[PDB]
Amino acid sequence: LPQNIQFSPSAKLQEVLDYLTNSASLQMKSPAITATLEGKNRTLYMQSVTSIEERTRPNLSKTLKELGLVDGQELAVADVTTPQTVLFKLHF
Amino acid sequence: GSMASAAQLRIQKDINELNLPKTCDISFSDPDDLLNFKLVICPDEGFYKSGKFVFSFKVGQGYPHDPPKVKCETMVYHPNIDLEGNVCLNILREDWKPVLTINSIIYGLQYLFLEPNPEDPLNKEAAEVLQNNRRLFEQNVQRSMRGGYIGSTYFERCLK
């Protein structure tokens, strides 16, 4: 089951990426984050591939809910650190 | 879909862990669609040095159980690729294993340009010329890459 993560609705993306990059219980190298928005997949951010990072960089700078991102919604995060993609249950 | 399909979870994983040679470049028309993308291979050595080859990838919902569908969109004179774009890469068909990744396929694809395989080719003529006359093949590659005929067959230019 997804590891419950708690951020305030105003937070920005950079914020979540940093939690993942610095947590001593995690600290993933370069995590790729996606989520399902309105029944479709939305790639929030991914650095490894430039074609993608170039169009997803503005999001790091965007507000969390300006991403249509609403709570209880499982985030999909993949990183070298993760054997398999792990799901994070976002917390409002 | 309600949540992320098993296929979407895996592809996100694989795409994020690519360690491609300088000769390969991957691109996505839509950052949100990780199931469709292009790979561009510009060899810098071997018979196809200076050429530019584009492949399309289409990841199905059966991935990683089912290997993704790959085709060459650049006409090329090669034993393992036919005029229709079909690519004979072992790990793409009978040798595919769920443990393999896009990075696996990409390296497989680039190897075809470094060491074309005369065994089980899709273009037998190209195959023959490869084993029989090493160099004639080399000339055919050059001409066809610049844009030209080989037999009654015209190969469109594909230099980078």
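Following Swiss-Prot, chain A residues are numbered 370-461, in order.
Quick check of the header: X-ray crystallography, 2.4 Å.
Quick reminder: no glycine exception, Cβ is built from N, Cα and C everywhere.
Under its mutagenesis annotations, Swiss-Prot gives A:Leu370 to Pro the following note: Impairs NEDD8 transfer to UBE2M. Around A:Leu370 (mutagenesis position), the same-chain residues at least 6 positions away in sequence with a Cβ under 8 Å from its Cβ are A:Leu456, A:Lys458.
Counted within 10 Å of its Cβ, the other Cβ atoms near A:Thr412 (mutagenesis position) come to 24, all protein chains included. In the three-state DSSP classification, A:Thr412 (mutagenesis position) falls within a strand. Swiss-Prot lists A:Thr412 to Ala among its mutagenesis entries, and the accompanying note reads: Impairs NEDD8 transfer to UBE2M.
Among the mutagenesis entries in Swiss-Prot is A:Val418 to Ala, noted as: Impairs NEDD8 transfer to UBE2M. Within 10 Å of the C-beta of A:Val418 (mutagenesis position) we count 22 further C-beta atoms, all protein chains included. In the three-state DSSP classification, A:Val418 (mutagenesis position) falls within coil.
When secondary structure is read from DSSP and collapsed to three states, A:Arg424 (mutagenesis position) falls in the helix class. Here the residue is the original one, while Swiss-Prot reports the published mutagenesis A:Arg424 to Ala with the comment No effect on NEDD8 transfer to UBE2M.
Across the fold, the C-alpha of A:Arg424 (mutagenesis position) and the C-alpha of A:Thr412 (mutagenesis position) stand 10 Å from each other.
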